[PDB]
Each structure stands twice: as structure tokens, then as C-alpha cells.
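Have a look at the structure below, then the notes.
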Amino acid sequence: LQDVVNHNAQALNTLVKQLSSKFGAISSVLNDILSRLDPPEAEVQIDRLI
Amino acid sequence: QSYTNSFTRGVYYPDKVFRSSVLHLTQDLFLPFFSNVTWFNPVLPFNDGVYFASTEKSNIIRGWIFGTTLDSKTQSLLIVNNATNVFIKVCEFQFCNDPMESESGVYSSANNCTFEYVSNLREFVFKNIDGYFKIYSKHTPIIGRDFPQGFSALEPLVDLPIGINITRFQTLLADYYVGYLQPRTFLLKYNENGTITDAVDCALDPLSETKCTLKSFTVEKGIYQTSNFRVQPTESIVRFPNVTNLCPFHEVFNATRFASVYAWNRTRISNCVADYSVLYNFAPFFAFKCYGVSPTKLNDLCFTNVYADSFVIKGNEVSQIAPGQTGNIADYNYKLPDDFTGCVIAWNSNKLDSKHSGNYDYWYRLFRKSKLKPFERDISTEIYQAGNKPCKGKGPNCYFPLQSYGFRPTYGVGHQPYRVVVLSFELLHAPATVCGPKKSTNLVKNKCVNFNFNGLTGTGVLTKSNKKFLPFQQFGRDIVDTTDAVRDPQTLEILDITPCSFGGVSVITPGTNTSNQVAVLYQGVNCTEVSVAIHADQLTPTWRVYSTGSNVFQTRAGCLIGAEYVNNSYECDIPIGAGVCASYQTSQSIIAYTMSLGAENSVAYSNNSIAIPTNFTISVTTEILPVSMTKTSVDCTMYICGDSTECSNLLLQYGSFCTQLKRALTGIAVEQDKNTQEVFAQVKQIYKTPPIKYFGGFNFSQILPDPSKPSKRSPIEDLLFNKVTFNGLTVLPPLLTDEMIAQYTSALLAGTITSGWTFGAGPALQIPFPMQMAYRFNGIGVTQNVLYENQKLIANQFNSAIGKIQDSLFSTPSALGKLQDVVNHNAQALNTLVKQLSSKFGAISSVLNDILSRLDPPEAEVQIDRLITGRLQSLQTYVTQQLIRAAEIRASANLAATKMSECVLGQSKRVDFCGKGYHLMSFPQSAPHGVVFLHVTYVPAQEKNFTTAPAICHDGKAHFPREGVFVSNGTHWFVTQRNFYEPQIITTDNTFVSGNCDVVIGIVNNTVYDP
Amino acid sequence: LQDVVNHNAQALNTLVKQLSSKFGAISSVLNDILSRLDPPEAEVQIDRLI
Ligand SMILES: *[C@@H]1O[C@H](CO)[C@@H](O[C@@H]2O[C@H](CO)[C@@H](O)[C@H](O)[C@H]2NC(C)=O)[C@H](O)[C@H]1NC(C)=O
Ligand SMILES: *[C@@H]1O[C@H](CO)[C@@H](O)[C@H](O)[C@H]1NC(C)=O
Ligand SMILES: *[C@@H]1O[C@H](CO)[C@@H](O)[C@H](O)[C@H]1NC(C)=O
Ligand SMILES: *[C@@H]1O[C@H](CO)[C@@H](O)[C@H](O)[C@H]1NC(C)=O
Ligand SMILES: *[C@@H]1O[C@H](CO)[C@@H](O)[C@H](O)[C@H]1NC(C)=O
Ligand SMILES: *[C@@H]1O[C@H](CO)[C@@H](O)[C@H](O)[C@H]1NC(C)=O
Ligand SMILES: *[C@@H]1O[C@H](CO)[C@@H](O)[C@H](O)[C@H]1NC(C)=O
Ligand SMILES: *[C@@H]1O[C@H](CO)[C@@H](O)[C@H](O)[C@H]1NC(C)=O
Ligand SMILES: *[C@@H]1O[C@H](CO)[C@@H](O)[C@H](O)[C@H]1NC(C)=O
Ligand SMILES: *[C@@H]1O[C@H](CO)[C@@H](O)[C@H](O)[C@H]1NC(C)=O
């Protein structure tokens, strides 16, 4: 049971941590990309993050 | 000259790369198998490479001539072989040797010789490709004129970089066969020494397409999925509404004056044609960049709401004009949408948009108090207020937002004015109004045709429709958003767009070893449709099985060709669908029959009729169960990145994917270890079988370990073991060595055969085997007296039963099908994973080191990223597949553990769980990544039809057997156990009384004796 | 059983409905992309749809 709980917790923690992965893009936060670049290339960066 | 068949000739080495003992599938220009070959001074046209096989003994064939004209006008290739050295020239000659020391080369012309070169059954492949004349020469001097229908590869004699055009060629004299090549696909079997010992085409016969599909030269008996058939389009219609020709552009584009960048005119064009080639040369404007819709395709489905914008700018101003751009021009002159599907045309306009002294009229909106949005014009030219107080003129930052451009003809190129046309059009609105002219065609009339209805392009069958389009709807779709109805305004007729027929084809083959005939199943199609497609050369799988009579059958699965339907019934051999099955029968051919669901047996039920067996059989049946899987550990970094830190840095930005994959693989591995632990290690203490091994006639030699061999495995285990069977991927060894697993099996079996089932419920309790078997009879409703009264026979019944098991595992090679399937599945997964390392994934190359040593790292980053994404999706797919397979094997291992707990460590009352019959006992045997259970079952036999009755009325009261059944042989009545005929005289010992003789439906008068 | 049938039908319906998904490309139909763009540029859109 403890292993099941730990597995679910680890899955959720990995999912939230991977919100900070750049995934080969400029950054990991959408707002900085929006208020850093022009909308066209920002679209490609947001596409990679998505 | 006649026509013969190219049996297997024309195979050459496709490349100079060594390959050993492989089956490589390559697509290239080849001589197709069994093609028609002309056997012969004619001028043979050079069909993109020829196979020329000269058979001679007088050396009459002195060489070849190639070219397009061969009359000293275009460059022609002359090849001659005099006695020692091949003179190869690329000259421009009128004629040649054609009119010991009986002949010499005089030719007729030697102009512009651009290239020079010197060095029976002479085969020569001449392939002209990529500026190369590749000559593949096989000089196998056969001693004799017998033309062998055999195999001989053609090693590349030379690859001349002549780089000339060749359409025709002739032979030079002082017989021969000619065949023409086509682009085909071949399977070549490269031998150890590097030689192509055999080749298999991929377009002749269904059989030699499944040979390519499995990448083998010997296919097994079975239905094989293969390529998908599809009726190819017959014609190609292009229907438009009534069209008109106006083209009102050049008269506008040529005009004396356009408007400024801020005063631009949105010119609307409608009801004309896209005569745009004039804008290239008739109005020769140089700057032509089409964004969203590249040019030279502007002939149909082109414009719906085309608009034209007229800009007048400087020279160094078009650069800022692009979709998604920003700047003062973008801010306050005009703003473009990001999705601008149009064209930008710019050209210098000195003599037509400038004054000789300079025209100070083309101004621009320097400032404005309104943010520009896509497709909006600036009109207000009031002073741009820049202060909180009302700002008019000077004072605050305000200035007049209109600066004159000095369009002088004396300025440089960077200042010369540009006239610009922006064609902004939307390729969407369904109703149209403008594109170029094209041929129209009437209704296809139920014909699979390329349709081009008002720009809606596709392939389909256009039939009369009953769908009531209200007089504004042009298209008509379905819930799947597929256009199932269209109507051209010119015809104004609603017609549906049911697509061209397709599906798949599957090859039924009885195995290459058995035979070579095949059948084909076009899945889900009417046989009339497929026959019609055969007739008018429309089926994509160009190989045509001859549709003779009594060989085309229409099943609910589709159309089966090559096998006749027989109204007889047989067990299924090669499943097809809808209950039909095909098989090879004996003169010998493939037949399709309705599957017979076993025999039909009517049980003779009656009001009073029972059948009790008088004999039995100790059957031994093998049941194979996967227990484990190959533990595979994959190094994410090395697989994705070939020990490259440059690639590792890029991989590090992809989150903890490698950590997740490693965790999943380690979980799978520890799960495999726990699976074999739980299946085999259910015994606390390793039990040793006794020194003397007499078990009341029960043999137990093929299952008990024999010390006179290594690894201490049983002979059955030996047969099972002998019967089964880089780049960051590692196969971790199992924790339990095969000897340890065999020792667990030996302990389990020794405990079973010595202590009975007691060792599974606690301490092992010794008990003679003839007593344990009597208990196991008691456990299936058979009195123990049966065993001792028939001990020895049963022993033999067991012993022979085990003996056949060996042959069942010896003669039959597919007995261990499930375990070998598991092994093959793992091997195929690993093979696919390593093979996808060679996939470019839309990059420059499949090898990292090339990309590293080809480009600067900023540019190489994109290619490395594409390769990383491809290989990472490969890893994720492999890991997910492994997880699913591991879950399946976990279920199988749980079943195996349950069986060993219930079938081996005890006797199970669950029906058909430990065999087919009444379970007696079971024996485990280790096998590679699995277990094999020798389920011992009691099976009754030798029936005897008998008369019965639920109750006996002796003393005016009912009587019932305590555990048996009341039966009779006509005259006497006997109470007997219900699983073995043991008649007994009815007495109060076996009978109990309950009630009187007026409630039982079928009570019978009789005597219940007193003992 | 009805849930099993409906689940299979929903899976197939989703699979065919995502044929109309642009996937961040010009369009969801290959035919239009082919007869709208030169093959070097159309390669990117075809790759995205693929
Ligand atoms: C049990 O079965 C084995 C068979 O595996 C018997 O061994 C055979 O013995 C005879 C002579 O006694 C030989 O001719 C055979 O070659 C043996 N079989 C094999 C496969 O080699 C054995 O006799 C049986 N009985 C006992 C008590 O072991
Ligand atoms: C080669 O020359 C022939 C001469 O008739 C011509 O038809 C063909 O188009 C040419 N093609 C090339 C340049 O390969
Ligand atoms: C205008 O028409 C003349 C006709 O001779 C042509 O030469 C010229 O290139 C045209 N220019 C434009 C911009 O259409
Ligand atoms: C647009 O209209 C204006 C009206 O003054 C005119 O001067 C200009 O030449 C026109 N430009 C065109 C024809 O695109
Ligand atoms: C195939 O077509 C024929 C003629 O249209 C028709 O009679 C037959 O019923 C069709 N087959 C099936 C299975 O519907
Ligand atoms: C069994 O008995 C019933 C009594 O109603 C009778 O109808 C039926 O025919 C009998 N079955 C036989 C004689 O096979
Ligand atoms: C029962 O069957 C066996 C073989 O299956 C046979 O040898 C035997 O004679 C039969 N009868 C008895 C009474 O065992
Ligand atoms: C057993 O059944 C058959 C029919 O299958 C029948 O002919 C026979 O008479 C029955 N047995 C007896 C004891 O009558
Ligand atoms: C029935 O079984 C008895 C057993 O004693 C035997 O004597 C008799 O011959 C058998 N047959 C008939 C028709 O009674
Ligand atoms: C059974 O025996 C009793 C008394 O002997 C008699 O009354 C009854 O009718 C008998 N029943 C049958 C079915 O013979």
C-alpha cells in the first residue's frame, strides 16, 4: 500500500516538475515567452512547449 | 530474333557496401523476373538501363554504341573491346566499324571526344543514372550453349562519370538477348563471402510479396496480411461553374500612379481568371515573394476574396514588410495578419513613381493615435498628441506625422522607390469567383475518377444524390467531416462523393515447403467490383491471379480468388473470416470450406436412462505457461546520443524522461524476478528425491533429475531446453540461474511424489505413492478400492502416457509455441528499437557523428533535436509495449503460481483447470522463461447404457442411495458409484429412507435387502 | 456489452475526427497543401500533419 501511494505521489511530482522543462525551447514559463518575443516566433516556442 | 523469358537474370550489386549473410530489401532499377526478352543492326531505344547478354564464340560482338541521335550531332558513347583493353570513348561520331587481322576500327568522325578510358554468356547491365554510366559485367564463360535458368549476380565492372543523355543504343560487330529495366523492389540474400546467392522479386505473384513482407525466402502455412488493394482512378474530371476571362491586373499594375503606403487602395477582383504569368515578364517586376501560397501553382482553387494593396515605399523598406513584423510602418502605417496567405510583389519604380527632380508626395504615417490591427487602414492625419494637455504642433514631442520621401533618380539603390502590390486572398470561402481556365468533363457515371469540383479535389465515385440541398449550400459533409456530397453550379446537380473502393488484400499460402500456389482475399469487397477492376487494369496490386471459372468466391469477408469453394465441411486450417477456412488438399490445390464446428452427437436422453463408465484412462496433457521475460535495461543517453556530450546537453532539457524510462525498465526487471520467485519458490526447503526410486510402478524418470548429465535437468527438461532457440541495450541475466530453477522444480516434484500434497500446507508428511493416488481418487468421487484393485495397469497407463509426452515434445516442433512467441516478441521489439537508430526522422543523417562533423553547433542543434525526438518516441513506444507485455506476463505468472499452488501442491476440484478431465495430480517442468505442467487427469471411458430410477420403494417407503446411483441391467437393480461402474446389491447400508411412496415422480418397486 | 461497443465506436470516431485536426499546420487535408505550396516548403506542413 505504501508503494502504491508512493507511486502515485511520484507520478504527480514528475508531472508537476516537468512543467519546468524547457523541452528545447526558450524557457519553461509561457508568460515570459509572451512578454519577451514577437507573436509569430512565440507561437513556435509555445508549440514546442505544448 | 524471338521472345524468351528472363528467368532470374539481371541481378547486380546495388552498392559497394559489404553485407554478409543477410536478407536485404532494396528498391532500385532491376530486370523484373520472368520479363519478356528480345533475342536477336537495329537502333534499340535505351529504356533507362538495359540488360544485354551476349552468347557467342566467334567474338563478333566488338562493343556497343549509345546515344540519343548517334549521327555526330549529340554526344555518343563508343565502347570497343579489341583483344586486351576496352577502349571507351565519349565522342561525336557519324559511324563506326559497321560497313588474323581482318578488321580495323575506322569510324567516321572523332569531334569533341570528351572522355577516354582503357582497362561466353557475357552479361552486361548498362545503367545510366546520376550522370553515371554504370557497367555491371558478369563474364561467366559457360562451356556450352545450354542457356541455364539459374542465378548469377553482376559485380560492378565500372562506374564511368560520363554524364551524357542516352535514349537509343545499338550493338557493334566486326547472338544476344536484350531486356529492359524497371524500378522494382528486390530481396537479396547476401552470402557469407559477400555474394548475392539469390534474389526474390516483390511484384510477381502474391507469394513473392509475402516473401518480401516477412523478409524471408520460406514462408509458413498461414494467412498473411500484406499491401492494400485499391481501384485506381479511371479518369480525371475538372468541373467549374460558367467561367469568364477578364484578368484586370496588367491594366492596373501598369497604371501611371498607385497610392502611398498610408493611402493604399483595397482593390477587389472578381469574376476573372488568374492570368499571372504576365506579371513575371509582361510586367517584369523582380521582387515576387509569395508567403503562405508558393507561386506557379496559381491555376485552380486559387482565390475567393482576393484583395490587392498598393504601397509606394523606399528601397530599404520592403524588408520590414512581412507577416508578423513590427515597427513604425507596422505600428501606424499598416499591420499584416500572421496568417497572410498571399503574395508580396515589389519593384523599383524610378521612371514611373518618381519625378526627375524628385516627387515629394509619397509620404507615410510617421505617427498616429490608433494601434493598427490586421487588415486596417490609417486615415486620420491630425497632429499626433503626445502630452496629457491637448497637444497641437510644437511644444511637446508632437510633430506632423507626414514626412516627404526624396524620390530622386540620383539616389542609390537603397533609396530608389519601390512600388508594391500585396495580394491578400483567403483560400477558404466555399463559393468562389476567380481561377484560371481548365477542361471540364461531364458526370463520371459511377466511375472512380479524380474529381476537382470547384477546388474540392479528390478521387471518388460521383452518383446521383437525394440529399435536398437548400439553394444556398454548396458542399455537403458528414459527421466525420468528410464531404459526402458536392454540386457544381454549372451542372447544378447534387451528387454524392462515395470514395473509390479499397480495403486490403491478404495472401493465403500453404507454406513454401509444402507448395507454391497461393490464394488472395480482397477484404470487404464485392466480387463483381474486383472482377471489373481486374478487367479494366485498375487494381493497384498489379500482380493478377487468373480469374478462371470456379475460382472466384464471395464471402462476407470479401472476395477470395485462387481457391474454389467446396460445400463439404472441415475443421479450420487457415482462418479467413465469416466462418470460411482455406486449406491445401489433394491434383493438389487450395480449397475454401465452411468451418465444421466438430462432429454432431445426439445424446440419447430418456426418462430413465443413465450411462456409467466401465473403464478409464490416465491421460497426461502438457500445458505451457510463460512465467518471465528477458530483463532489458536501456541506457537512455547512449541510445539517444552516441556518447556525444553535445547531444547529451540537448537531451538534458527534455526533463526526466530517461529517469522515467529507467525506472519503468527496472520495475519490469524486478517484476520478472518476483514472477519466477513466486512461481517456483513456493517451497521452503529443497526436498531431495530418495536414493531408490521405486514408486509402485510409476516410472518418474523423464521428470526426475538424472545426475548422469550436467545441469542436473530431467530428460524432458533437456528436450524443452534444446527445443527453445549492442548500442546501449543490455540483457540483464535472471537472478535465478537455470540450475537453481531446475533445483526448485526438482524439490517441488520430489515433495509431490514423496510427501504428497501435505508439504504445501506445512511440514512435509511422507506417504507411499500408491496411498497418495488412492487419496487422489477419493478426491474425485472414485472409491480408493479402484486403485489397489487395478494398480499395475494404472501404472502402465501412466508410464506410456508420459512416454508419448516426449514424442509430443520431440516430433511436434511447435509444442512450445507460447514461450517461443514470447522470446520472438522480445527479439522483434529489440530489433525494431535498434533498426530505428538508422531512421533519419526528417534530418540530415541517421548517425550523430556525421552531423557533428558536418555543421556548426547552432545549425546542428535542429538536426540533433529532430533525431532526439525520433529516438525518444522510439524509446517511449518500446517501453510502453514492454510494460503492456509485462502486465500480460504478470497475469500469466499469477495463473502459473495459482496452478502450482492448486494443481501441484494439492488436488483441484475446479473443472478443466488442471487439465481436461478429473484432475489427479500435476508436475512442473522448467523451460526457458516459462513452465510446463504435466496435468495428470482421470478420463472415464467404455460407457454402458443403463436403466435408472431416482428412488426405490421396498417397505412402502422411499429409499435413496447414500452417495451412489440406482441403476439396472434390465432385471436386477444395483446401487453404484456414479463415476465408475461398480454394481452393488442394494441394501440399507448404502440406502437411507425419507418419506413414503407417493411423492417421488419415478420411484420403482424393488427389494432393499438386509445385510 | 453496450459500454464495450460504445467505447470501440468512440475510439474509432475520435480517430477519424482527428483527421480534421490541423495539428498546427496550414490545413487538415493533404490535397490542398500539395496544390498550394511548393514541395520544399510544403514538406514542413506535411511533416507536422504526419
Ligand atoms: C523407467 O523408464 C525408463 C525410461 O526412461 C526405463 O529405462 C529403460 O530401461 C531399459 C532396460 O531396463 C532400457 O532398454 C531403456 O533404454 C531405458 N530407457 C531409456 C530412455 O534409456 C526404466 O527401466 C523404467 N523403470 C525404472 C525403474 O526406472
Ligand atoms: C535526351 O534526349 C532525347 C532526344 O530525343 C530527348 O527526347 C530527352 O528528353 C532527353 N532527356 C534528357 C536530357 O535526359
Ligand atoms: C506595361 O506594358 C508594356 C507593354 O509593352 C510592357 O512592356 C511593360 O512591361 C508593362 N509594365 C507593367 C508594369 O505592367
Ligand atoms: C489609388 O487611389 C488613389 C486616389 O488618389 C490614386 O492616386 C492612386 O494612384 C491609386 N493607386 C492604385 C491605382 O493602386
Ligand atoms: C454485388 O453486386 C451485384 C450486382 O450489383 C449484386 O447483385 C450483389 O448482391 C452484390 N453483392 C453483395 C454482397 O451485395
Ligand atoms: C416421460 O414421462 C412423461 C410423463 O408426462 C411423458 O410425457 C414422456 O413422453 C416420457 N418420455 C419418454 C417416454 O421418453
Ligand atoms: C480398460 O482399458 C485398458 C486400456 O485403456 C485395457 O487394457 C483394459 O483391458 C480395459 N479394461 C479393464 C477392465 O481394465
Ligand atoms: C442406449 O442408447 C441407444 C441409443 O443411442 C439405445 O438403442 C439402447 O437401447 C440404449 N441402451 C439400453 C440399455 O437400452
Ligand atoms: C444382470 O446382472 C446380473 C448380476 O448378477 C446377472 O446375473 C445377469 O445375467 C445380468 N443380465 C440380465 C439380463 O439380468
Ligand atoms: C408398488 O408396490 C405397491 C405395493 O406392492 C403397489 O401398491 C404399487 O401399485 C406398486 N407400484 C408400481 C408402479 O408397480
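Since chain C takes its numbers from Swiss-Prot, the residues it shows come out as 948-997.
Heads up, header says this was done by electron microscopy, 3.1 Å.
Backbone N, Cα and C define each Cβ position, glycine as well.
Copied from Swiss-Prot, the annotated features are:
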VARIANT   C:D950 to N  In strain: Delta/B.1.617.2, Mu/B.1.621
VARIANT   C:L981 to F  In strain: Omicron/BA.1
VARIANT   C:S982 to A  In strain: Alpha/B.1.1.7
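Features as recorded by Swiss-Prot, highlighted on the structure.
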| residue | record | contacts (Cβ under 8 Å, 6+ apart) |
| --- | --- | --- |
| C:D950 | variant position | none |
| C:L981 | variant position | C:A989 |
| C:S982 | variant position | none |
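Proximity to chain B (Cβ-Cβ under 8 A) holds for C:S982 out of the variant positions C:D950, C:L981, C:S982.
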